[PDB]
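Engineer: For reference, the structure I am asking about is given below.
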Amino acid sequence: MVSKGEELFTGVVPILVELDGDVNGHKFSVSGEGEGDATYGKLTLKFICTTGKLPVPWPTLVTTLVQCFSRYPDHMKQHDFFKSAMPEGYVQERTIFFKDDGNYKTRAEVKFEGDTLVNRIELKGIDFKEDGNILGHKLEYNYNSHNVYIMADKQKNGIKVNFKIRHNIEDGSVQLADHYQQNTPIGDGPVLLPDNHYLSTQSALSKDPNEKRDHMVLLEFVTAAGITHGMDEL
């Protein structure tokens, strides 16, 4: 099946992202805009720190800063929770544990506001080392590919999601960030609850050569996989 929510994503959709953050007491705000094309699992966005210098590395914020733009193949469209919750949207909550360092806890609402898919987030970070990889800005400005593992939480009418991000460091080491996530629908309508599957996620970071503010340009491609081939023909 294809959910009614998925019909909202068959063309190019404008995206807005607003994040209000506080990490070890360093307050900051990020705004982003761009567009997604879930037909190709593609996002293209530019984010700006509107409060000055970002007090954490940009790569640490990529997962917090719209999984409804993932491409689900045909035999797996009945497993797309994220589009099925649209346009009313969903609440996405995480705790992200940076190995040997602090944690982010985030709560976001992802939903349509008019024609635009908007992700509004609050983030709180604590327990960071002032000279660790994060507040000491030792992460390279790049990003790896990851698998985002998804399972249904039928009790909560949503999903539980987990994965481990690898952030590359200049000296050849890696800073690991373990992500524990759950998503729940905002509205009343039925949502699709999936079988166990994963998203294969790729992200590339760049800069706008005419932008003086602290910023990140991001390109992402995300495709779902891993459903056995249960629903062989369906």
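We number each residue from 1, going along the chain as drawn.
This deposition comes from X-ray crystallography, 1.5 Å.
A Cβ is built for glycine as well, from the same backbone N, Cα and C atoms used for every other residue.
Feature list, courtesy of Swiss-Prot:
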type	residues	note
MUTAGEN	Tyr143 to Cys (Swiss-Prot position 145)	In mut1.9; shifts fluorescence lifetime from 3.03 to 2.74 ns
MUTAGEN	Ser145 to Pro (Swiss-Prot position 147)	Increases fluorescence at warmer temperatures such as 37 degrees Celsius
MUTAGEN	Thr201 to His, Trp or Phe (Swiss-Prot position 203)	Results in significantly red-shifted excitation and emission maxima
MUTAGEN	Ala204 to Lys (Swiss-Prot position 206)	Abolishes the tendency to dimerize and leads to monomeric fluorescent proteins
MUTAGEN	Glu220 to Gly (Swiss-Prot position 222)	Suppresses the 399 nm excitation peak, leaving only the longer wavelength peak at 475 nm
Engineer: I need the most crowded of these mutagenesis positions: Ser145, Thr201. Count other C-beta atoms within 10 angstroms of each C-beta and give me the top one.
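Structural biologist: Result of the Cβ crowding comparison: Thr201.
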Engineer: What is the nearest of the mutagenesis positions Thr201, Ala204, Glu220 to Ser145 (mutagenesis position), using the Cα of each?
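Structural biologist: Minimum Cα distance from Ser145 (mutagenesis position) across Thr201, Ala204, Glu220 lands on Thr201.
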Engineer: Sort the mutagenesis positions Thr201, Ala204, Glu220 by C-alpha distance from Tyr143 (mutagenesis position) and give me just the closest.
Structural biologist: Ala204
Engineer: Tell me the Cα distance separating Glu220 (mutagenesis position) from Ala204 (mutagenesis position), rounded to the nearest angstrom.
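Structural biologist: Spelling it out, the Cα of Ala204 (mutagenesis position) and the Cα of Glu220 (mutagenesis position) are 6 Å apart.
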Engineer: What Cα-Cα separation, expressed in whole Å, is found between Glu220 (mutagenesis position) and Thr201 (mutagenesis position)?
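Structural biologist: Counting only the Cα atoms, the answer is 7 Å.
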Engineer: Tally every other Cβ atom lying within 10 Å of the Cβ atom of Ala204 (mutagenesis position).
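Structural biologist: Here the count is 11.
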Engineer: Could you tell me which three-state DSSP class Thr201 (mutagenesis position) falls into?
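Structural biologist: Going by the DSSP assignment, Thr201 (mutagenesis position) falls within a strand, counted as strand.
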Engineer: Within 10 angstroms of the C-beta of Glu220 (mutagenesis position), what count of other C-beta atoms is obtained when all protein chains are considered?
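Structural biologist: I get 21 for this one.
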Engineer: For a quick check of packing: other C-beta atoms within 10 Å of the C-beta of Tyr143 (mutagenesis position), how many?
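Structural biologist: Looking across every protein chain shown, the total is 23.
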